[PDB]
Amino acid sequence: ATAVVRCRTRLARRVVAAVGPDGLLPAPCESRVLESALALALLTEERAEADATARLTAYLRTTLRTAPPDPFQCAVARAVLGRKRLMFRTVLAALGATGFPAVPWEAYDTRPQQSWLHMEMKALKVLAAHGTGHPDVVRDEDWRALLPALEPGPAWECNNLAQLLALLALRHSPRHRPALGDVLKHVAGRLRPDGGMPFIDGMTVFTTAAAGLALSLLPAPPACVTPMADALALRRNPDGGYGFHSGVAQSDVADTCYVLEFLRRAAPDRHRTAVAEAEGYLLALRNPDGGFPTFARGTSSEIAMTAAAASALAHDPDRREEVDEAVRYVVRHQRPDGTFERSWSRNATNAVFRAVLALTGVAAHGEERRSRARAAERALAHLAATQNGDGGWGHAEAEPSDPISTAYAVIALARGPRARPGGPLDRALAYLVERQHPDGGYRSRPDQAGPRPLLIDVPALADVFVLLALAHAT
């Protein structure tokens, strides 16, 4: 058949082969400068784990020299070697790189429902109180929020950044120091082969769900979709949603929508109860304006999450009203140039693809059909207007192409007119065909972020999102 189908086939064989007998597609996260620097600071201050500290030091020097990250992480590494604004500023101040923000202490107090950020901001509050010479300020409720960092094993919620900041704070407390020695051993044991510390253990639930969805959209889905569906469903949280990796108790809308989209196609009867519980999870999060947040009702609706939930819920015709109110929300928030707004993915094409799928997957007629079609047309026009000469898209309009940003654009354009020779979708597919490696895979600059906007590199996601685009486009 076509070069595109042959590319899709080779990629699908590779993705299937990567799924293990437990039904999971492993998705480890690469070492990151920020966490590697914090781990170095912590172990050095505690005069612990000499072998690990030297490996961390070598990792940071190599990475600064060969693949330097964004300027904030660079400044963090240089500090140790020799609200978001408040967080990042206080991190640099704790490492001696700048002054502590002259803010009321309440500036560090956040809603506990945002469990990871809450721990990070409490740890940073303690670091600022001690760093400015006001340790008496710290309240017992501040320390109490940090207690999960003293538990042995992997980090609480698989989050190495939160545990490291918490431990940097806790080492100032005589009452908590008996527990420090054993956790430092666990922290030191996490170093990757390159000597670095990753942000998180991985994103295997997110990645397995997106891969299952891609495989479920092929003409003949492989048999492995069933154990993949099984492996996801048995990991559901009590609220019916899904976190991004095994052992993540905080559910989120992005992960839950990929699981729900996959289960609806590959196991709607076998996992009927998990499907219903995921729909229930989403509906319980829905905001009065018709949008959906990432984690917690009462926080701002987000365009990409609202579009993802619209498409995920659209399968049930009984949810038509909530789905229409979500699509109406997407239309209302489209920007004057046809785009939407970034969040968990750092490229512009991510929210475009989610919006276009919501705008075209829910069947509409009459005035609302025209309104949705016009919005989808402007978004696809934005893609055509910003397409690079090589057929791909980058993270932003002037950036060089990358496969993941291009994959998102392809998913959207597959909802436009039929591909034609030399047209935008045709050229994008040709770009993806050309970027396929001998081993059948893709290598891409990463697009996930956390804490936004700092990039997270989960290399398993490149193959998975390219396969999802090729499954949509063929």
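What you see of chain A is 16-97, 132-523, where the numbers are those given in Swiss-Prot.
Header lists the method as X-ray crystallography, 1.8 Å.
Quick reminder: no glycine exception, Cβ is built from N, Cα and C everywhere.
For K133 (mutagenesis position), the count of additional Cβ atoms within 10 Å of its Cβ stands at 11 [all protein chains shown]. Classification of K133 (mutagenesis position) by DSSP places it within a helix. Look at Swiss-Prot and you will find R132, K133, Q163, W165, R501 tagged as (2E,6E)-farnesyl diphosphate binding site.
According to Swiss-Prot, the Mg(2+) 1 binding site annotation covers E169. Non-local neighbourhood of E169 (mutagenesis position): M136, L210, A211, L214, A215, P500, each in the same chain, at least six residues away, with C-beta under 8 Å from its C-beta.
Annotation source Swiss-Prot lists Mg(2+) 2 binding site at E169. Secondary structure from DSSP puts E169 (mutagenesis position) in a helix.
Quoted from Swiss-Prot, the note on the mutagenesis of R132 to A is: Very high decrease in catalytic activity.
Among the sequence features in Swiss-Prot, the mutagenesis site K133 to A is noted as follows: Very high decrease in catalytic activity.
The Cβ neighbour count for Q163 (mutagenesis position), using a 10 Å radius and every protein chain shown, is 17. What Swiss-Prot notes for the published mutagenesis of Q163 to A is this: Reduced activity to 60%.
Looking at Swiss-Prot, you'll find the mutagenesis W165 to A noted as follows: Reduced activity to 64%. Long-range C-beta contacts of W165 (mutagenesis position), restricted to its own chain and to partners at least six residues apart, with a cutoff below 8 Å, comprise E206, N208, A211, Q299.
Among the sequence features in Swiss-Prot, the mutagenesis site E169 to A or D is noted as follows: Loss of catalytic activity.
Swiss-Prot gives this note for the published mutagenesis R403 to A: Decreased activity by 2-fold. For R403 (mutagenesis position), the number of other Cβ atoms no farther than 10 Å from its own Cβ, over all displayed protein chains, is 27.
For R501 (mutagenesis position), the same-chain residues that are 6 or more apart in sequence and have a Cβ closer than 8 Å to its Cβ are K133, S392, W393. Listed in Swiss-Prot as a mutagenesis experiment, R501 to A is described as follows: Very high decrease in catalytic activity.
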Just need one number: Cα of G97 to Cα of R132, in Å, whole number, across 34 unmodelled residues. 27
How many Å lie between the Cα of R132 (mutagenesis position) and the Cα of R403 (mutagenesis position)? 27
Can you tell me how many other Cβ atoms are located within 10 Å of the Cβ belonging to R132 (mutagenesis position)? 10
